[PDB]
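A short write-up of the structure that comes next.
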Amino acid sequence: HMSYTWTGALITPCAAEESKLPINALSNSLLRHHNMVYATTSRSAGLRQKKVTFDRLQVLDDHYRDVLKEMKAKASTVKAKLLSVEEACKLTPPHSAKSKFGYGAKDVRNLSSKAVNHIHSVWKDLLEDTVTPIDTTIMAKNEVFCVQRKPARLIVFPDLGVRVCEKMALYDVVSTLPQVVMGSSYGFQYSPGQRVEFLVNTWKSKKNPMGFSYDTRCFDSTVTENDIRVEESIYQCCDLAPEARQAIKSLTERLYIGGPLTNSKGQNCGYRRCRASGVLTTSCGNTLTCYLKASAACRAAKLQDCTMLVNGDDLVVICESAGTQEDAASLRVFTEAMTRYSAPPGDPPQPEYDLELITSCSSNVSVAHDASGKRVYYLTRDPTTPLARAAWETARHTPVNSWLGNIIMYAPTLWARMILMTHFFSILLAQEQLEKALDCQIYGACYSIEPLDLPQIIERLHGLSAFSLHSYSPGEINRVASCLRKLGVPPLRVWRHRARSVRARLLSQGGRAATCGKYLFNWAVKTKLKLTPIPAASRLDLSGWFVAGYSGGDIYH
Ligand SMILES: COc1c(C(C)(C)C)cc(-c2ccc[nH]c2=O)c2ncc(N3CC[C@H](CNS(C)(=O)=O)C3)cc12
């Protein structure tokens, strides 16, 4: 019952890999301690292969089968449509990994006959064959972090032709099923503003609230064949077209359960008997499995008035406290149950009695004040990884702009407003690239966004208060300041000075640029401009944004 077996062949790159932070003329204005920033490469993949390779033991009790039966009853109310080739092709990112069969993502997006023909033959083969393991590529991801070094994460993905077929059979399932099965517990249905509201409302609804986050050590590797067959049995409860049922059963037996791993050089690296990180069902499967195991663990631990918030492999639980002794013992029993279900933790969970102390999705709730002095709750995170990635993106073009996603998702934060908006609007002004649409990810899905649309997007996700927050918490300020000293980032006063320049430059330009200057940099000036709602905010087609998670799912919206 090993998560992986290996041949000894190495995980190889597809191009030249840089691990050291690239430096240009704009680097120093953002970050001085360059040596602190690094990118993971395939050369550390051997260290990751060791960490993810282990035996899985699974003991399934009555709480587990009880929760499963309820999940299946809710799943039986779902009706899912089969997507056409064209529809599935349009969901493919432009920079998605090319096929081994002579076509790429642009060919798929342009509906080229060679791509469309191969997709049809892959589909027919899924319907005809339910036993042949589907080949996957194993690659090391190149992700940027600040030191204290993490080994590269591994991405396991089938061919582009299989990926388009997964969309046809399961895109509607993975987009509609989680919210039906989990209701309000499904976290990917919420914008950051709706998630804040949900958590504060849940925390308030308890007499003596207690909360914790459960961090499973390498979740993908803890996912067993049993778990993947349980997920398929959940998908099979839906009202599906007969071709979709057969494709789902085939994709499960041939791909989802496991299969051979091939490097970029076409060599066999070994065999996967756990979750693939680069399939359409990664996010949905992980969400369901985590919800199933955590809900059964909640029953085994006898947690009182339990409220969960699950999204992918990330889990937040809020419940009624029984005092620090009984809470510690309840969390030990919850951990023991999760361990038996093959989901042991990285760090053992800790009970928290202050909402602001619970960390999940690397985020925590914090408080600031609006223009009328009223308390406003927002989601924040340690700005180290966002700032390290922004330093990389200042000197190199990347297929996903993490700074853009970070401004969108963390717009109310002190660091996104003063540093990220200031730095990147300065770069866009100098290059006259304000109107150029940039790629970013929201819950694993890829989006092409125009920076000039940022004030309307932020209003819709966070409200106008996002442009007026002040009097941030001492804890938040100290965490931001501590990060700036560590990375060698200029103090917040320098950023204020730079923002007055960025704002004036945006205003001088009029139109949409002036709107950016007005709303995004109102914090920079003492004499504040009046921020009324934006007409274009209501015109925004923000559908598909907070519907589901698609991490590793190769989705473009
Ligand atoms: C819901 O919380 C999140 C927020 C909040 C709302 C806190 C701000 C913001 C982002 C996010 C941040 C920045 C850019 N884009 C984003 O999507 C975000 N991104 C991913 C995410 N995941 C939860 C676990 C998923 C990975 N596990 S897996 C492989 O099993 O699917 C990824 C949660 C997120």
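Residue numbering: from 1, along the chain as shown.
The header says X-ray crystallography, 2.3 Å.
Each residue, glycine too, has its Cβ placed from N, Cα and C.
Annotated Mg(2+) 2 binding site per Swiss-Prot: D215, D313, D314, in sequence order. Mapped onto three states, the DSSP output places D215 (mutagenesis position) in coil. Cβ neighbour count for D215 (mutagenesis position) (all protein chains, 10 Å cutoff from its Cβ): 16.
If you look up Swiss-Prot, you'll see 209-327 marked as domain 'RdRp catalytic'.
For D215 to C, G or N (Swiss-Prot position 2639), Swiss-Prot lists a mutagenesis experiment annotated as follows: Complete loss of RdRp activity.
Looking at Swiss-Prot, you'll find the mutagenesis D220 to G or N (Swiss-Prot position 2644) noted as follows: Complete loss of RdRp activity. Listed in sequence order, the residues of the same chain lying 6 or more apart from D220 (mutagenesis position) and placing their CB within less than 8 Å of its CB are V52, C274, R275, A276, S277, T282, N286, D313.
With a cut-off of 8 Å between CB atoms and residues at least 6 apart in sequence, the same chain places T136, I155, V156, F157, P158, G552, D554 near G278 (mutagenesis position), listed in sequence order. Quoting Swiss-Prot on the mutagenesis of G278 to D, L or R (Swiss-Prot position 2702): Complete loss of RdRp activity.
For the mutagenesis experiment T281 to V (Swiss-Prot position 2705), the note given by Swiss-Prot reads: Almost complete loss of RdRp activity. Its Cβ placed at the centre, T281 (mutagenesis position) has 27 other Cβ atoms within 10 Å.
Here Swiss-Prot notes a mutagenesis experiment, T282 to C (Swiss-Prot position 2706), with the remark: Almost complete loss of RdRp activity. The local packing around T282 (mutagenesis position), expressed as other Cβ atoms within 10 Å of its Cβ over all shown chains, amounts to 28.
Residue density at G312 (mutagenesis position): 22 other Cβ atoms are found within 10 A of its Cβ, drawing on all protein chains shown. Among the sequence features in Swiss-Prot, the mutagenesis site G312 to A or C (Swiss-Prot position 2736) is noted as follows: Almost complete loss of RdRp activity.
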Can you tell me which of these recorded positions sit near ligand 1, meaning the Cβ is under 6 Å from at least one of its atoms: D220, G278, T281, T282, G312, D313?
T282, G312, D313
Could you tell me the C-alpha distance between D215 (mutagenesis position) and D314 (Mg(2+) 2 binding site) in angstrom, no decimals?
7
Additional residues around Mg(2+) 2, ordered along the sequence, whose Cβ is within 8 Å of the centroid of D215, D313, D314:
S213, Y214, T216, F219, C290, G312, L315, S360
Round to the nearest Å and tell me the distance between the Cα atoms flanking the 5-residue gap, namely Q148 and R149.
7
Which chain-mates of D314 (Mg(2+) 2 binding site) that are at least 6 residues away have a CB under 8 A from its CB, listed by sequence?
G187, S213, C290, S360, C361
Across all the protein chains here, work out how many other Cβ atoms are within 10 Å of the Cβ of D313 (Mg(2+) 2 binding site).
23
For the domain 'RdRp catalytic' (209-327), DSSP counts of helix, strand and coil?
53 helix, 32 strand, 34 coil
